[PDB]
Amino acid sequence: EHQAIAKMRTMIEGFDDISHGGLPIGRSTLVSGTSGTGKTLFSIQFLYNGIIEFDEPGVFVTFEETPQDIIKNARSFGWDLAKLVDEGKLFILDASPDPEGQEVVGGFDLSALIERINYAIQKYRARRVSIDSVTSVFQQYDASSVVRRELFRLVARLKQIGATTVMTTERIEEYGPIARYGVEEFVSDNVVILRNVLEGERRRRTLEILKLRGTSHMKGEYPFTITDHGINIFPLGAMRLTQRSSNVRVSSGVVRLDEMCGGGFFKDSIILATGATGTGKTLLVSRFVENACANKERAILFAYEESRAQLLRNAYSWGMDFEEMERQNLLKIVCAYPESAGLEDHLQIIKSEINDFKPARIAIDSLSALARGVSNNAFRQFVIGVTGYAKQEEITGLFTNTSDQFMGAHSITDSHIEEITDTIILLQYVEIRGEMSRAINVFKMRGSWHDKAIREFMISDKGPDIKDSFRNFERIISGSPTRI
Amino acid sequence: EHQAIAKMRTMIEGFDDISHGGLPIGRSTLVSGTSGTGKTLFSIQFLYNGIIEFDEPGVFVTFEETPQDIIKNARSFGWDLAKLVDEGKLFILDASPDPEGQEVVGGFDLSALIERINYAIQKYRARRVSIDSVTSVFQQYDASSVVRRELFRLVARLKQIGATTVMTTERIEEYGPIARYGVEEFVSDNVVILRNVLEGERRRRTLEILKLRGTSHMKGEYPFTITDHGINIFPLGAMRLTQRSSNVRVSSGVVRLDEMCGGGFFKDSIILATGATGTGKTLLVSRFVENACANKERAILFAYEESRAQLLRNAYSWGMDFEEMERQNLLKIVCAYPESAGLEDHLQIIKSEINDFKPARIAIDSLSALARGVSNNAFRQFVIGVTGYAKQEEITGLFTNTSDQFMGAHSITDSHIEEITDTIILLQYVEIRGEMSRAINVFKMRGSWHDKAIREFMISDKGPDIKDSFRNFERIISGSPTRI
Amino acid sequence: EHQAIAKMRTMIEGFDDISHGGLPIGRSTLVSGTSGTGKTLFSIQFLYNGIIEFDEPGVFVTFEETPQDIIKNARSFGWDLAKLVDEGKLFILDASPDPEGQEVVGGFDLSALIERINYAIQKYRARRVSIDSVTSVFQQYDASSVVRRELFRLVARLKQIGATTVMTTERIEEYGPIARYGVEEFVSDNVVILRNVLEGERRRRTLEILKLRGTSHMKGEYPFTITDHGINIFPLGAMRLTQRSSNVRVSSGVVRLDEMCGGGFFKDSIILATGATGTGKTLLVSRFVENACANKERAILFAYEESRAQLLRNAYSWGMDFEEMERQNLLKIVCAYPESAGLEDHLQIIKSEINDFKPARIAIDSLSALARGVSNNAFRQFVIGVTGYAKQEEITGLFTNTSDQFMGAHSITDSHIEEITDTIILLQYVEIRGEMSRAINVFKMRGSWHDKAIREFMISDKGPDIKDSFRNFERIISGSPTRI
Ligand SMILES: Nc1ncnc2c1ncn2[C@@H]1O[C@H](COP(=O)(O)OP(=O)(O)OP(=O)(O)O)[C@@H](O)[C@H]1O
Ligand SMILES: Nc1ncnc2c1ncn2[C@@H]1O[C@H](COP(=O)(O)OP(=O)(O)OP(=O)(O)O)[C@@H](O)[C@H]1O
Ligand SMILES: Nc1ncnc2c1ncn2[C@@H]1O[C@H](COP(=O)(O)OP(=O)(O)OP(=O)(O)O)[C@@H](O)[C@H]1O
Ligand SMILES: Nc1ncnc2c1ncn2[C@@H]1O[C@H](COP(=O)(O)OP(=O)(O)OP(=O)(O)O)[C@@H](O)[C@H]1O
Ligand SMILES: Nc1ncnc2c1ncn2[C@@H]1O[C@H](COP(=O)(O)OP(=O)(O)OP(=O)(O)O)[C@@H](O)[C@H]1O
Ligand SMILES: Nc1ncnc2c1ncn2[C@@H]1O[C@H](COP(=O)(O)OP(=O)(O)OP(=O)(O)O)[C@@H](O)[C@H]1O
Ligand SMILES: [Mg+2]
Ligand SMILES: [Mg+2]
Ligand SMILES: [Mg+2]
Ligand SMILES: [Mg+2]
Ligand SMILES: [Mg+2]
Ligand SMILES: [Mg+2]
């Protein structure tokens, strides 16, 4: 209701939305995690993005890594730090110990380490101080309830100087105490916790802001992924899209399905195709993708069960010839497996492919095939992220979800994601005269009349040939027609 | 049965109902919690609300935060503390250690700290002493079973002075021991525990009063929220409402549904609409909201599965034109997501919107969409709180709950919240001649005759056109009619 | 098989049945618990009830609380201890330490504490010694396996003097070791453990006697409640009732239901009404309660999902006018919530209301509404307690249990409490011609013929008008009749 504290931007994607603007100006920030979770990378990215964008110099204090190894590690990410060192914009301070030395004094070097930082700030005019692996000096020969005074005097001095500070501390566990001694949380005004929790022989990185004194933030754990461009925090917000399309509709690919949907799906929506296995869902996906060749539009395909060669053979058995659209740069196939990578990296891969190719239609084959190992909440998060990222860029997406109970059941989606989609097409098996025929049904719509009827369809050598109706039977969806 | 001890009001909303009047007068109170849970904010709010309301001065003792940082943090909440310091109403005593000093004596400073506090009490005529972060002096260089005497002499001399005291202690765990040494619970006469427990990658703040010597309170854990106005504890009590409305009823929006319900729902009730997905629940919500434009009444809409445009386009496809009601200040759309914030914060958001807009009808779309990740007890608490806040302010509320098992099932609500609502409307699918039609049914009412029949309806380009009946069929609810 | 040891009564209500007569005479008793569970209150009540009833003087030993604070705390319960101190019947000895003193000797003061107790016993002729917070002297500066000798010499000396002793020890956990050092259990001949275990954000107090050397007791945990009159333990025993009523019956309220049950329920029984929601259970409860106005009898009503004014509005919509019975002191309404207090306290509230009002009929609306959060064993204990306490005072009780599966189901009660009740009335939904009609059925009886038939009824503007039968249908209970 009144004025708030000032805070400066770290320019990391996703993090500036979690903390409502960035780290506070003047205070410190504790970034604590297990080994191999991204504590050092956070500090280096926080320095580099501030140097490049706002021309704000910063220093980097080291305690167990030599500067040239840090530059060598950072070179693989793309950014060059030696050039910025030569330009006088970045200064890696070296406090790593000589392997040959003396140990006559335990930890009474902080009073000189402060001055070693302070003069360097006064010659480089730095703004972002970033002490890394600070838990190697104040705890080298000290026990508990002694490091409290050292951390207090350090944070108080960096507040007296008036620069943004980021610290780094190690952990022993994943869900236990936040730091090694359980006392560093009550000193730093900002606590950020990185986790690398392992469940079901799969790793998953998460970020959490525990406490921000004086301001507000997001409470809970938010996943991230260490890609080739650094930390990529995935946010949760879809207030950007303020547009809809009641105007001209894109074609489905089957003229009968367009007639049954009223003239096209929509320009942007989420189409869900469901049913049992062997019913014809991949045919619907292939007809949805191949239609982009008619209007010279770009559409790509995600495969999670098949593999390229088999997809081309099945397409040529239907008369599709995907090599022509592949050669015309109107088609791309990813052809990955659900267990090759974790579920969180699949969203980043899809986002990267969508950004690079810039397509108009996305078809994710077998959305339930990558929903087996993971729990319900992670799959719901993945589905919500995919649907939001497709909806905010006016892309017509079609998904596919096979069911376990093959003959007449209920609960159309076992993962309960039918409420996010816009259109639902119901495929099923209909036992007619002991020959196991199949039928189609437009279950629901979000803006047109959608032809409330049940249509028998077959699979010919060209495509889906939809027949008239089941008008002289009873209880069709239960897999047991009784003619009357 | 006899006279009780006196107690004074902290003027924090929610807390004065839990403790039956406030903290006791003369004794102390221990507020222990994990880092980042609201221990300091409780003390500052307890001082400020007592200064503003009853003109009672108070002191604030600090041990690890400088006074100007505390004033800067408190400025973001709206209240100014520097002005009250200049007015002589508040005194922040400073006992934080100088970073450059001496450590010849561990913690033998309480005999001077009592005099330092008492001299300020005698010069400011304070009533509310509030020692914060007390677990940094008596335990700075002391082991277990030694801090017992220090806390005992602290509480004894603060009771000899005779003022209300609030203490602050840290924790290491969430469900383990109450304090850091497991001994401070047996000294303080009042123990309040703050928790920040994490489950399902979501945080949830709770408050609990463990023991009040001499009086009664509420036993258990009660949730709270740190909003922009401080700690806002949600209580549990609905004895305020002593009014009912057997008189004039508000219209539903559909004249056929009003005829089927007997002339309107009621002035105040809880309407529940249920069924499977794609059945027409959002149409019922839209017709319930749009009817407020006829009588120049204010009504708002909560959306948890759509987003503005998706709602405006669907409304214009039915002939509603929500932009006119938005411009005439008779409609507001929230358009949030269930996973954006936790379930605990949604109740506060709804309460704030209801208080600010002052509407007459509330429509919460998809009450089951925010009941997925959370457990049953939390969702029941949320539903009970929403219904109580709607009922105590004579507001006609309509909710929406989709079911998982889409065809013929039982157990109308999977979360078993059917005993809180007042009206239940049953929407379902009816497989007729293999065209999959839909039907309506007023399942129950709480004061009218409500037309016990099953009516087929369709969705036209204007609204719901309800047809006559299913009089020549059988077992309609089971999703498989057999005509006779 | 032979003579047993003598034991004297503590006159605590509930405790004298668990321990088969009270604490043994001459020995000691250890009462150990967590902070805030009722250890001190047990000692004070044990002294007070022995002073008032048998005129037996007793002493109270303090180690961390001053006597005037103890008197101030005990004054809130109703009893005054200052007058008893002035009468020379009670002596609170003060051994609390001066905040200003010396610590040259750790804990070698027990040899003087023995004489200080012994002189007081010889000056007041006391019988009940009660040492409170004894775990502050022998463990103040002592380690493990050292307090064994101190506790041994203390218990041996109090046995040599020959007086009943009650001790108090603290805990750290809830289900771990019994005492702080795990050694005090093997010294005291009697061990009583108090627990304050927390589950589902709800507290629940239990009492357990671990060991009584030489005699017998009850094994397990027994719940208790700290009310305004002290500790009030609920026991488990129903050997008091030796009466039954095959004679004159009380009316149900509906003359058709009395004819269908054979002329009235009984003078004392347990009536259960079940079915789905919206079926007419509250109407049956209201007709059962309102009938007491005809014979000038007193009956009360418990509501757990209504709101007083709503009950009056629904009653006036049926033609009942509860305000006349409220003004004539023949009606009382509680109007509470199931989540306002725990299930443990609801039995105490019902017992207090029954004792104060002295009614003839009890009607607890929605017995399943307060059976959601709790487990099955706690709800079974609550039902058994309510039914036993209603049966032992010849009170005709009627209950209400809604089912989750609304359509044709089985297992009439999901909590399996159908075997406790005496009569069961089956309410259900019967789909007739697609209009969803309702029907009644007296499922079982315990002493009359009860008219084995299924009767359709409706709800008119006056009351339940029961129609003839379903004699031309089949499979009525399964919710889908087929006429033949
Ligand atoms: N080019 C890269 N692409 C993808 N992941 C990378 C790349 N370079 C490094 N990583 C990953 O980043 C992590 C390295 O993090 P970083 O070295 O910055 O800190 P840390 O290992 O968590 O800290 P500490 O040095 O204290 O153990 C590892 O998980 C590593 O696999
Ligand atoms: N040339 C063909 N002639 C006849 N039927 C064919 C031909 N090619 C494929 N089919 C039919 O296609 C079906 C195989 O399933 P399809 O590849 O269409 O995928 P889907 O069932 O939609 O899903 P998924 O691939 O995930 O199982 C079978 O019913 C098979 O008979
Ligand atoms: N304006 C605000 N709006 C919302 N939440 C806020 C605001 N200001 C602070 N908070 C929250 O309040 C908490 C800060 O609590 P406070 O600093 O009073 O004590 P604490 O952090 O629990 O104690 P300690 O300093 O001992 O760790 C954090 O969770 C922070 O996110
Ligand atoms: N212009 C239209 N013409 C015909 N039918 C329409 C039109 N707009 C919407 N519908 C129908 O509305 C239904 C979509 O559901 P609706 O938006 O009414 O919400 P709901 O089923 O009550 O709930 P939810 O949005 O949670 O799924 C479909 O049956 C669809 O055919
Ligand atoms: N008048 C009262 N009505 C209801 N409950 C009360 C009343 N007075 C006290 N209590 C409750 O009784 C308990 C106090 O117990 P008591 O002070 O006798 O011992 P204790 O707190 O368990 O022991 P210790 O002081 O060693 O921690 C608390 O739970 C308090 O809420
Ligand atoms: N004035 C009235 N006219 C017609 N029917 C009424 C009237 N008042 C109530 N009803 C009927 O009463 C039923 C509502 O349930 P009722 O209040 O009788 O409680 P219940 O079903 O026994 O249980 P509960 O209240 O626990 O759900 C509906 O069937 C409704 O039609
Ligand atoms: Mg590192
Ligand atoms: Mg496939
Ligand atoms: Mg604090
Ligand atoms: Mg909807
Ligand atoms: Mg006590
Ligand atoms: Mg009822």
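Following Swiss-Prot, chain A shows residues 14-497, kept in their order.
This deposition comes from electron microscopy, 3.3 Å.
Heads up, the Cβ atoms here are built off N, Cα and C, so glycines get one too.
The ATP 1 binding site feature in Swiss-Prot is assigned to A:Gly49, A:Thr50, A:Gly51, A:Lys52, A:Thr53, A:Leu54, A:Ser89, A:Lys224, A:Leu225, A:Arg226, A:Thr228, A:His230, A:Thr240, A:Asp241; the stated evidence is experimental evidence. For the mutagenesis experiment A:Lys52 to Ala, the note given by Swiss-Prot reads: Induces an arrhythmic phenotype, significantly reduced ATP-binding. In Swiss-Prot, a mutagenesis experiment is listed as A:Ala108 to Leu, annotated with the note Reduced binding of KaiB, reduced formation of KaiCBA, still phosphorylated. Here the residue is the original one, while Swiss-Prot reports the published mutagenesis A:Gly114 to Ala with the comment Extends the period of the circadian rhythm to 27 hours. What Swiss-Prot notes for the published mutagenesis of A:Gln115 to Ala is this: Abolishes the circadian rhythm. In Swiss-Prot, the entry for mutagenesis A:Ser229 to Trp states: Increases photoperiod in presence of KaiA and KaiB. The structure shown retains the original residue. According to Swiss-Prot, the mutagenesis experiment A:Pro236 to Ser carries the annotation: In kaiC4; extends the period of the circadian rhythm to 28 hours. Mutagenesis annotation in Swiss-Prot: A:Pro248 to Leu, described as In kaiC6; induces a low amplitude phenotype and decreases the interaction with KaiA; the structure shown retains the original residue. According to Swiss-Prot, the experimentally introduced change A:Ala251 to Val is described as follows: Increased endogenous ATPase. One mutagenesis experiment named in Swiss-Prot is A:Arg253 to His, and its note says In kaiC7; extends the period of the circadian rhythm to 40 hours. According to Swiss-Prot, the feature ATP 2 binding site maps to A:290-296, A:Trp331, A:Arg451, A:457-459, A:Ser461, A:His463, A:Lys465, an assignment based on experimental evidence. For the mutagenesis of A:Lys294 to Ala, Swiss-Prot gives this note: Induces a long period phenotype, no change in ATP-binding. The structure shown keeps the original residue. According to Swiss-Prot, the feature Mg(2+) 2 binding site maps to A:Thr295, A:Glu318. If you look up Swiss-Prot, you'll see A:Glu318 marked as active site, proton acceptor in CII (KaiC 2). A mutagenesis experiment is reported in Swiss-Prot for this position, A:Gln394 to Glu, and the note states: Constitutive KaiC phosphorylation. According to Swiss-Prot, the mutagenesis experiment A:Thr495 to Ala carries the following note: In kaiC14; induces an arrhythmic phenotype. A different group shows shortens the period of the circadian rhythm to 14 hours, chromosome condensation periodicity is also 14 hours. Constitutively 80% phosphorylated.
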Cβ under 6 Å from ligand 3: qualifying recorded positions of A:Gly49, A:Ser229, A:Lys465, A:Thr495: A:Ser229
Which of A:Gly49, A:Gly51, A:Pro248, the listed recorded positions, has fewest other Cβ atoms within 10 Å: A:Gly49
Proximal residue to A:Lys52 (mutagenesis position) among binding-site residues A:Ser89, A:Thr292, A:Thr295 (C-alpha distance): A:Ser89
List of the recorded positions A:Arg253, A:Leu296, A:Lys465 facing chain B, defined by a Cβ pair under 8 Å: A:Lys465
Spatial separation of A:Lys294 (mutagenesis position) from A:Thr240 (ATP 1 binding site) - C-alpha basis, Å: 33
Inter-residue Cα distance where the pair is A:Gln115 (mutagenesis position) and A:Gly49 (ATP 1 binding site), in Å: 30
Neighbour count (Cβ, 10 Å) for A:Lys52 (mutagenesis position): 22
Greatest C-beta neighbour count within 10 angstroms, which of the recorded positions A:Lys294, A:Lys465: A:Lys294
Distance in Å spanning the most remote Cα pair of A:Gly49, A:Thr50, A:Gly51, A:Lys52, A:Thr53, A:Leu54, A:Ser89, A:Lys224, A:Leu225, A:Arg226, A:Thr228, A:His230, A:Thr240, A:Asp241, given for ATP 1: 36
From recorded positions A:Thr295, A:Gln394, A:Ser461, A:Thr495, the one whose Cα lies nearest A:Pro236 (mutagenesis position): A:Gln394
Separation of alpha carbons, A:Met458 (ATP 2 binding site) and A:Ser229 (mutagenesis position) (Å): 40
Conformational class of A:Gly51 (ATP 1 binding site) under the three-state DSSP mapping: coil
By Cα-Cα distance, the member of recorded positions A:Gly51, A:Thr53, A:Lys294, A:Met458, A:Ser461 nearest A:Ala251 (mutagenesis position): A:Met458
Which of A:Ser89, A:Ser229, A:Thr240, A:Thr292, A:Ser461, the listed recorded positions, has fewest other Cβ atoms within 10 Å: A:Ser89
Candidates near ligand 8 among the recorded positions A:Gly114, A:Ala251, A:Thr295, judged by a Cβ under 6 angstroms: A:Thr295
Alpha-carbon distance [A:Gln394 (mutagenesis position); A:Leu296 (ATP 2 binding site)] in Å: 27
Distance-selected recorded positions near ligand 12 (C-beta under 6 Å), from A:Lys52, A:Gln394, A:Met458: none
Residues that sit under 8 angstroms from A:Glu318 (Mg(2+) 2 binding site) by C-beta distance, when 6+ apart in the chain: A:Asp378, A:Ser379, A:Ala382
Nonlocal residues around A:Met458 (ATP 2 binding site), in sequence order (Cβ under 8 Å, 6 or more apart): A:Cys274, A:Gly275, A:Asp435, A:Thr436
